[PDB]
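Pasting in a structure now, in structure tokens, and then I'll have a few things to ask.
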Amino acid sequence: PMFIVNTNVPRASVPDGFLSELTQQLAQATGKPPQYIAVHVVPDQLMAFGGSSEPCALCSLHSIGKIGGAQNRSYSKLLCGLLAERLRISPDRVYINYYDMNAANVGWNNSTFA
Amino acid sequence: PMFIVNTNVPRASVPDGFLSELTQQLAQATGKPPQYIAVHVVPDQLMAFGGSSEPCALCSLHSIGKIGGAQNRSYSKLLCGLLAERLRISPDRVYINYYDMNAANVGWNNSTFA
Amino acid sequence: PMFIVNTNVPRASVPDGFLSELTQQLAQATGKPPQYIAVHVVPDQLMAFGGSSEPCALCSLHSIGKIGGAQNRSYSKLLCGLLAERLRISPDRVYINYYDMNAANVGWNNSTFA
Ligand SMILES: *C(=S)NCCc1ccc(O)cc1
Ligand SMILES: *C(=S)NCCc1ccc(O)cc1
Ligand SMILES: *C(=S)NCCc1ccc(O)cc1
Ligand SMILES: [Cl-]
Ligand SMILES: [Cl-]
């Protein structure tokens, strides 16, 4: 998978080790090798959630497979947990968009995964 | 819905109250409660539209339902109108990508909307 | 099409002509006039790829048509080639997500392409 977080929380509030923690937690949650996992954190963003500029986050998880009703609930618990714990963002001010990608629609190293 | 706009217009050109207006107008357009609407504005971007660096924007609207032929035309008129009037971006230099999300693929508050 | 690249490469390492080069090369690759094509480059990002913070890129290509198994394999070579030469990114540290958009879900100039 690849995971992206966009947040209005300032850069300094992102803990050293946060990217590594996301990488390892996603490897465990998906059973994928950490070697292929990509993570991306974007702080200091100009955002509102419900018209409020309190801490919030907009996220996405793209994966080839391993996306579904029950799996997505488990990811959401895991990822909101991390965002609460590490960035002090309330879970009800987080959206996570899940994308089940066709392998032919993911390019890597001069080809696709198909 | 969640609405993201990326633009090369500088931050100083984003008027006070713009995120509030987007929230309010998207609530009216979709009939959804403003309390659930998220908005994200990213100025000062390195962008080109048709090989020109004149003011432009690339946007996305994700919604669970409320996405379709006529609805999307109505959203485009609204949102291009706002980008023109408030950010001084010509409508012919705006793209907006619309996404109809399955509730099972949207995480929020430690769970998903499924 | 529209092309977005997010990268941890610093802004000063992004050549001034990169957006125009991408525009022109994509126009040739897709058979579309360059005036239609939009490009967005986001440097200085906090990213990890396989647990490493060496230069990397996460990209997307959206297009109305011109997306499919063979076409995507070809785009991947084109884009890995440009990112490798101009941004000095190893091609095995690039992901490109491909999206085939419905014309009714792409807004432009107060309307949609449908
Ligand atoms: C997890 S193993 N990610 C690496 C493969 C991948 C899957 C989905 C997308 O969009 C990019 C890369
Ligand atoms: C508008 S009411 N948004 C809240 C629900 C939602 C819909 C779609 C996505 O991607 C996130 C959240
Ligand atoms: C290439 S000709 N792009 C212009 C039309 C377009 C296609 C797809 C998306 O997402 C935006 C614009
Ligand atoms: Cl699976
Ligand atoms: Cl086609």
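Here chain C follows Swiss-Prot for its numbers: 2-115, in order, are the residues you see.
Determined via X-ray crystallography, 1.6 Å.
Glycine is treated like the rest: Cβ placed from N, Cα and C.
This is the feature table in Swiss-Prot:
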| type | residues | note |
| --- | --- | --- |
| ACT_SITE | C:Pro2 | active site, proton acceptor |
| BINDING | C:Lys33, C:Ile65, C:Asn98 | substrate binding site |
| MUTAGEN | C:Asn111 to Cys | Causes formation of interchain disulfide bonds with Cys-81 from another subunit |
Can you list which of the recorded positions C:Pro2, C:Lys33, C:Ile65, C:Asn98, C:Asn111 come closer than 8 Å to chain A, going by CB to CB distance?
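Only C:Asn98 pass the 8 Å Cβ test.
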Check each of C:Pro2, C:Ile65, C:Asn98 (the recorded positions) against chain B and write down, in sequence order, those whose C-beta lies under 8 A from a C-beta there; write 'none' if there are none.
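The recorded positions close to chain B: there are none.
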Have a look around C:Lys33 (substrate binding site) and count the other CB atoms within 10 A of its CB, chains all included.
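Excluding its own Cβ, C:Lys33 (substrate binding site) sees 16 Cβ atoms within 10 Å.
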Between C:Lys33 (substrate binding site) and the residue listed as 'active site, proton acceptor', find the distance joining the two CA atoms and give it rounded to the nearest Å.
8
Of C:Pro2, C:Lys33, C:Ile65, C:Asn98, C:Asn111, listed as recorded positions, which ones have a Cβ less than 6 Å away from ligand 1?
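Cβ under 6 Å from ligand 1: C:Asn98.
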Using DSSP reduced to three states, classify C:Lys33 (substrate binding site) as helix, strand or coil.
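SS state of C:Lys33 (substrate binding site) = coil.
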Kindly assign C:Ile65 (substrate binding site) to one of the three DSSP-derived states: helix, strand or coil.
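Note: C:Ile65 (substrate binding site) is coil by DSSP, not helix or strand.
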Take the Cβ of C:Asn111 (mutagenesis position) and count every other Cβ within 10 Å, whichever protein chain it belongs to.
16
Output the one of C:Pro2, C:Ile65, C:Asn98 that, of all these recorded positions, has the highest number of other Cβ atoms within 10 Å of its Cβ.
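Checking each of C:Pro2, C:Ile65, C:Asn98, the winner is C:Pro2.
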List those of the recorded positions C:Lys33, C:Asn98, C:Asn111 whose Cβ lies under 6 Å from any atom of ligand 3, in sequence order, or write none if there are none.
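Checking each Cβ against ligand 3, the ones under 6 Å are C:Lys33.
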